[PDB]
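Colleague: Can you read through this structure? Questions will come right after.
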Amino acid sequence: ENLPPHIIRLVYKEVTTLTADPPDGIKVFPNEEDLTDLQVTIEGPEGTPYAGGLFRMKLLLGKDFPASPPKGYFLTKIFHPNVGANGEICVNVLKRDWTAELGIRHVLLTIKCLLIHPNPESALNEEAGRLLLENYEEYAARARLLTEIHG
Amino acid sequence: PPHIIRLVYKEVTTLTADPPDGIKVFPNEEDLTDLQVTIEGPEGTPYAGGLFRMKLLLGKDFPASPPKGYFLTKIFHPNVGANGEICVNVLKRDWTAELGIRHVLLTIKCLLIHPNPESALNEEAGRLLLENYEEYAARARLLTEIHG
Ligand code: NA
Ligand code: NA
Ligand code: NA
């Protein structure tokens, strides 16, 4: 696991809370064997090109969590300015205004909100970023089509 | 406007009974076309700890178009104009007439986390976010201290 013992206890508390009282459109599926590898699903919000899809993702809690944010991957394929070719979520997404008081609930809200409002100024998917900024309806069409297949 | 009154009533009932996290609605039966709301500034943003009062103005062409939104709490945010008006182009993105007040409110809450400076109504906040993020955040946090 490689987390300080009181951090493991805080993570256990938080994930157990998120299983019992999940945020809207988010589900967490903890594995008690390893709480640092967290499977999550986020519903694509209505009013976005991801509407109707279920987006599987993984959070990896590194040894410095929560001084540092976790790493996040989309396991569901997605056409999103801030999601790289291997599914990695752009590190500035979670680093911006990150403090050690933040946890998994914050990460998950930040990622869900990123589906509504990408940040194309820092696009890892340069094609998706350019389309969003320059021809929004074409970005949306491409993201919708991939959601139809993969979500 | 009759249709507006009918539509707002059903959704407002659900939003009062089962509000989204961080969001509260305060309907006034006298006029359901003008809807007062609060949104908690999310943690992990320059708005953290603030309570943001806002209102929606539902026009006669709702839900073909999104409602107009205003922040009533003063805010330093790329997508919020001098008079508190919330950028219409942002609320229009992927808008269709099956959408309602819940989507609008989630869209605005999530805009506090991820501004869209490419369409900044507040040119200074948009430029600072892109070119001097720490100054943007400092300015927004200081205003949240006073107004939130
Ligand atoms: Na939007
Ligand atoms: Na942010
Ligand atoms: Na953005």
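We number chain B the way Swiss-Prot does; in order, the residues shown are 9-156.
Determined by X-ray crystallography, 1.5 Å, according to the entry header.
Quick reminder: no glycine exception, Cβ is built from N, Cα and C everywhere.
Not my notes, these are from Swiss-Prot:
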- B:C95: active site, glycyl thioester intermediate (ACT_SITE)
- B:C95 to S: Loss of function (MUTAGEN)
- B:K117 to A: Reduced ubiquitination activity (MUTAGEN)
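So where do these features actually land, and what's packed around them?
Modeller: Under the three-state DSSP scheme, B:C95 (mutagenesis position) falls in the coil class.
The Cβ of B:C95 (mutagenesis position) lies under 8 Å from the Cβ of B:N87, B:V88, B:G89, B:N124, B:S127, B:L129, each of these being in the same chain and 6 or more residues away along the sequence.
Annotation note: B:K117 (mutagenesis position) sits in a helical segment as assigned by DSSP. Within the same chain, residues at least 6 positions away in sequence whose Cβ sits under 8 Å from that of B:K117 (mutagenesis position) are B:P28, B:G30, B:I31, B:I47, B:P50.
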